[PDB]
Amino acid sequence: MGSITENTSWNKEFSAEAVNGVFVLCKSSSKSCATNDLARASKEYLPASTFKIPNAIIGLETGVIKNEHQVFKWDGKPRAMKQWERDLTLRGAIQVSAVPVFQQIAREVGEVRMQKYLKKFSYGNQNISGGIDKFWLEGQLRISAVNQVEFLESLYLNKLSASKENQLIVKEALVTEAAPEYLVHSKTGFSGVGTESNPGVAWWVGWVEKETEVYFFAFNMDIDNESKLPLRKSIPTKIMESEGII
Amino acid sequence: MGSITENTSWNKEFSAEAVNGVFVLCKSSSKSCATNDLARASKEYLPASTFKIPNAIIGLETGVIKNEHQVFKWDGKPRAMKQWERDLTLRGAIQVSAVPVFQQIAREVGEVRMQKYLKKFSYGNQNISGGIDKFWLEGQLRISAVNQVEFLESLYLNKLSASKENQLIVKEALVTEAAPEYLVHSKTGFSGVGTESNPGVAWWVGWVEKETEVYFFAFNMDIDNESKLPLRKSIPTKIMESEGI
């Protein structure tokens, strides 16, 4: 990555909520990044559902996901969340974080192909052991906020080791906010409430295209209570809108 | 164009506003469309800004538009609108409908290549005479609502005679509404108030991806009073809502 500068004043938003976390924000027009905590910016955590971004690209690249219009049919069996009990498009599955859809995609991709692509993507520690359908949820895979922004910037520029076509498909699927001159691509993540002395992690990563400017961001925080989930978006949002990226 | 059925009940919104226009809605699931007026559905009108869709694709295909990240720098010379007086990305130019930006692109594309692609796209009457950079604004180019829908369906499916990459680039630049299971791609159009007994035309075309269903739409109406523009969105919205979309 380029240069990164620690800005301890950003901790203001974290203190107010008594949250232990990190936010990394990079402005493309300068190749510079800022963060409230340099140490945690480089610390690696379970990616949780933010892993659906590389998983989607790999699914497309390997042909497991036939094309952008593939519909993932619900077999009718009970699923962990009601929002997943329905047929979903690739964008739909990603947007509602439909774990079972991507677990099946991961099984079809397989260990060998999955490993190959995470190496090509320089994705975290590239550790997929423990079970092909859950390594990003409870396995040994880990990735840092800094590595997330590097990865997302590559995707934005279509520089990942995959077809431009597939990177573009996954990119539209990640759009979460659209205005004439304000476009946001993002993905949430939540590993769970963790265990005693081992909190879970919550994520919010993506990028913002405001006019001719582009900002890449990655946020993660320790979490042991679902009631704190909204903070994964509110803290980053307050930090960015305090930076003029309203 | 699969099958199309006229549904006069849709005229309600039109009559309720004393507006002459047409709306074509197609449900991909069941290759069928509906319209309030079959005859007008096939009538061709000046595309106005909706033409920025085919133009953007052509600009990318021919190279005039370097890539998806190309920036369109403003030279400083005043423009018809303040919103266009600034640098713009490809999506920004489309979203705010920066006429000057695309006029320049058209010039670079060249009437020869422009004519070539409109033939590949089967875009309306394909008449770009009058002025290489104003034919869609006041030239003789004409296209129907049915033609807009089939053109947009081709784009959605990456079936236009262009690279899938360029089609995908233009598709994201057209996103106007984004939600978890609701995504809208769309483009507005307006030729002006026009002249007496010869009003202008207002457009609104695009498609809606709701859950796993996909709806393609095209709307146009005659307009002589700039105060009626909002109707290009309100009328279709009301009709689609009355359908469940």
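FYI, residue positions are counted from 1 along the chain as it appears here.
This entry, so its header tells us, was determined using X-ray crystallography, 2.0 Å.
Cβ coordinates are placed from backbone N, Cα and C, and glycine is handled just like the others.
Cβ neighbours within 10 Å of A:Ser49 (active site, acyl-ester intermediate), excluding its own Cβ and spanning all shown chains: 20. Summarising the annotation, Swiss-Prot assigns active site, acyl-ester intermediate to A:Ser49 and lists experimental evidence as the type of evidence.
Swiss-Prot lists A:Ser97, A:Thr188, A:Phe190, A:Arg232 with the feature beta-lactam binding site, giving experimental evidence as the kind of evidence. In the three-state DSSP reading, A:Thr188 (beta-lactam binding site) counts as strand.
In sequence order, A:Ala93, A:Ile94, A:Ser97, A:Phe102, A:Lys187 constitute the residues six or more apart from A:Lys52 (mutagenesis position) in its chain with CB-CB distances below 8 Å. In Swiss-Prot, a mutagenesis experiment is listed as A:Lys52 to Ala (Swiss-Prot position 70), annotated with the note Abolishes catalytic activity.
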Same chain, not part of A:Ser97, A:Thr188, A:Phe190, A:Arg232: whose C-beta falls within 8 angstroms of the C-beta centre of the beta-lactam site? Give them in sequence order.
A:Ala48, A:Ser49, A:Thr50, A:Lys187, A:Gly189, A:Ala202, A:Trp203, A:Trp204, A:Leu229
Which residues in the same chain, at least 6 apart in sequence, have a Cβ under 8 Å from the Cβ of A:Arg232 (beta-lactam binding site)?
A:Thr188, A:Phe190, A:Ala202, A:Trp203, A:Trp204, A:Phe219, A:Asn220, A:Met221, A:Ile223
